[PDB]
Amino acid sequence: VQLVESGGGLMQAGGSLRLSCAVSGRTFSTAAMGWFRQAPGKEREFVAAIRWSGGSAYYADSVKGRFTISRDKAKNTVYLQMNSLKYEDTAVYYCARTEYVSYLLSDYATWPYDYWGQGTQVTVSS
Amino acid sequence: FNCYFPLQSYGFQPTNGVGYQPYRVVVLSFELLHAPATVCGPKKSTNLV
Amino acid sequence: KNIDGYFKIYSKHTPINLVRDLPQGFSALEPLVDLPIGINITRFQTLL
Ligand SMILES: *[C@@H]1O[C@H](CO)[C@@H](O)[C@H](O)[C@H]1NC(C)=O
């Protein structure tokens, strides 16, 4: 199982970028997908999660009203629409996947995920 | 809040307690309709004299 | 025929030369199949 991220790169502040993460290889089931980010010298930090079934989304406070997570089940792809970009959003963004089904969506903020992408750089300029 | 997913996963690990370890279960239920009984046992035969 | 859930199928094959009707004569049909279907039947059709 591989998570293949794409999109992102350089964008001026106030702009919008979309990240993609495609799941390849034989999967039994997917419970949830998530986006995390790691800014230089800082800890990796939760951004957003989406339940595969139903598509309910959970967001870090820092990205509420700005970022949207979405899923295309048929393409086995998760997306992060990153609107109103700020310098603070500069980081390597990581896709994550789990087969762990929690009744409680907020658990996806703190759950250790099983599968990780390679990371995609987002750089926000002036 | 007050809106949860009805399902939750099992924590099945090799090191888990016997109580928490997985167990495969088969329940055999028998039916008798207004129809012929097509599921019979062996009723094995003997020698001929 | 269909009796007490069992589908009884009897059959018989013969050579003939009749281009019009059934040949007049006498011959009996041995059973071939007994299906425990347990299915109601009131209509049927043929497939050619
Ligand atoms: C089968 O036919 C019987 C005889 O008319 C009737 O009482 C019964 O309702 C039918 N059952 C089904 C499965 O329709």
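The residue numbers of chain B are those assigned by Swiss-Prot, with the residues present covering 486-534 sequentially.
We read in the header that electron microscopy, 4.2 Å was used to get this structure.
A Cβ is built for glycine as well, from the same backbone N, Cα and C atoms used for every other residue.
Now, the feature entries from Swiss-Prot:
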VARIANT   B:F486 to P  In strain: Omicron/XBB.1.5, Omicron/EG.5.1
VARIANT   B:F486 to V  In strain: Omicron/BA.4, Omicron/BA.5, Omicron/BQ.1.1
VARIANT   B:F490 to S  In strain: Lambda/C.37, Omicron/BQ.1.1, Omicron/XBB.1.5, Omicron/EG.5.1
VARIANT   B:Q493 to R  In strain: Omicron/BA.1, Omicron/BA.2, Omicron/BA.2.12.1
MUTAGEN   B:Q493 to Y  Reduced host ACE2-binding affinity in vitro
VARIANT   B:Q498 to R  In strain: Omicron/BA.1, Omicron/BA.2, Omicron/BA.2.12.1, Omicron/BA.2.75, Omicron/BA.4, Omicron/BA.5, Omicron/BQ.1.1, Omicron/XBB.1.5, Omicron/EG.5.1
MUTAGEN   B:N501 to T  Reduced host ACE2-binding affinity in vitro
MUTAGEN   B:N501 to Y  Increased binding affinity to human ACE2
VARIANT   B:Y505 to H  In strain: Omicron/BA.1, Omicron/BA.2, Omicron/BA.2.12.1, Omicron/BA.2.75, Omicron/BA.4, Omicron/BA.5, Omicron/BQ.1.1, Omicron/XBB.1.5, Omicron/EG.5.1
MUTAGEN   B:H519 to P  Increased resistance to human covalescent sera neutralization
Key: When distances run from the Cα of B:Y505 (variant position) to each of the recorded positions B:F486, B:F490, B:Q493, B:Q498, B:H519, the nearest one   = B:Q498
Note = Taking B:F490, B:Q493, B:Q498, B:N501, B:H519 as the recorded positions, those within reach of chain A by Cβ under 8 Å are B:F490, B:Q493
Query = Among the recorded positions B:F490, B:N501, B:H519, which residue has the largest number of other Cβ atoms within 10 Å of its own Cβ?
reply = B:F490
Integer Å distance between the CA atoms belonging to B:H519 (mutagenesis position) and B:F486 (variant position) = 51
Ask   = Roughly how many Å separate the Cα of B:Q498 (variant position) from that of B:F490 (variant position), to the nearest whole number?
value = 23
Query = Of all the variant positions given, B:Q493, B:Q498, which residue's CB has the most CB neighbours within 10 A?
reply = B:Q493
Key: Neighbour-count leader, CB within 10 A, variant positions: B:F486, B:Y505   = B:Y505
Request  = Can you see whether DSSP assigns B:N501 (mutagenesis position) to helix, strand or coil?
outcome  = coil
